[PDB]
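S.K.: Before we start, here is the structure in question, set down as structure tokens.
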Amino acid sequence: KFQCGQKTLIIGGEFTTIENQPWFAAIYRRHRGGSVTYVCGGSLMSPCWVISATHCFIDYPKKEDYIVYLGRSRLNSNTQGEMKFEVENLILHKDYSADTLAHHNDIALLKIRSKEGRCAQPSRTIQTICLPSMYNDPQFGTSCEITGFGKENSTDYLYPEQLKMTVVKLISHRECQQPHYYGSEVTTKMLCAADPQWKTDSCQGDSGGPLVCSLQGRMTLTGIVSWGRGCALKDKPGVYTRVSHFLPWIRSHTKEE
Ligand SMILES: NC(N)=Nc1ncc(Cl)c2ccc(S(=O)(=O)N3CCC[C@@H]3C(=O)O)cc12
């Protein structure tokens, strides 16, 4: 059975396997076709719920178009033990908003289900992540994990075939709001996270994926990759949806209603 956050023992710097990030959900879109093409990262919540970012689904809002993979560490080929699902519920945040850079309320939920009507089942390669609880977040300077199939340099037209991960250090809301950084583009419903350093970061294609921090033991879904200016630029960290600010929203949409 599922025990959230525990493994079986990106400009960024590291290729990985899925047992290193076993809650990582890889979200694709059925075409013509087909001709499934990668869309966004995600994270497993409970056996029937994946959480991602709304900006991912905004241009193709049809749930019946989507495919979620769990236990997958390759962009375009299969992984022993990978599990394939369809989306029978796609919920976007109704207060979502963007300008040319920043996304506000950048959070989405997908209720998953397989061709044989099954929810997700635990394994060495598939595992839930823990939610934060109301109000507590990691404090700044905490080193956290980001995982994704995103671009390896911002100018690339190609994406990596092997899942990448990196570590990034949480920046204070107040430092992120400095003119040289983001100013008021960043809100208290977002978290900034960068490298000291500026050599590792999230990028195009990493959207929706996990920002994982360890709180009080548990490995917890603290952030969802959302946006940033360029990739691994100085004074321009990555910006993440603050998942804690949204538990009423998750709970209101996940439990029954
Ligand atoms: N982390 C960081 N630093 N930038 C990005 N973080 C997350 C995401 Cl999802 C993206 C997505 C796109 C880009 S980008 O550089 O491709 N891009 C397109 C929209 C504006 C931005 C840009 O050109 O500055 C950067 C990040």
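For chain A, we keep the numbers from Swiss-Prot: what you see runs 165-173, 179-426, in order.
The backbone N, Cα and C atoms fix where each Cβ goes, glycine too.
Reproduced below are the annotations present in Swiss-Prot:
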type: ACT_SITE; residues: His224; note: active site, charge relay system
type: ACT_SITE; residues: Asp275; note: active site, charge relay system
type: MUTAGEN; residues: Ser323 to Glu; note: Abolishes phosphorylation, proadhesive function and ability to induce chemotactic response; when associated with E-158
type: ACT_SITE; residues: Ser376; note: active site, charge relay system
S.K.: Given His224 (active site, charge relay system) and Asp275 (active site, charge relay system), what distance in Å do their CA atoms have, once rounded to a whole number?
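M.R.: So the alpha carbons of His224 (active site, charge relay system) and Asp275 (active site, charge relay system) sit roughly 6 Å from each other.
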S.K.: How many Å separate the Cα atoms of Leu173 and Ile179 across a gap of 5 unmodelled residues?
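M.R.: Between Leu173 and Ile179, the Cα atoms are separated by 23 Å.
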S.K.: Minimum Cβ neighbour count within 10 Å among the recorded positions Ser323, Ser376: which residue?
M.R.: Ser323
S.K.: Which whole-number value in Å describes the distance between the Cα atoms of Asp275 (active site, charge relay system) and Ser376 (active site, charge relay system)?
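M.R.: Just about 10 Å between their Cα atoms.
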S.K.: Which recorded positions from the list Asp275, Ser323, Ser376 come close to ligand 1, meaning a Cβ under 6 Å from one of its atoms?
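M.R.: Only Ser323, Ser376 qualify.
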S.K.: Hey, how far is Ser376 (active site, charge relay system) from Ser323 (mutagenesis position), Cα to Cα, in Å?
M.R.: 14
S.K.: Would you identify the secondary structure of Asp275 (active site, charge relay system) according to DSSP, in three states?
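M.R.: Coil, per DSSP.
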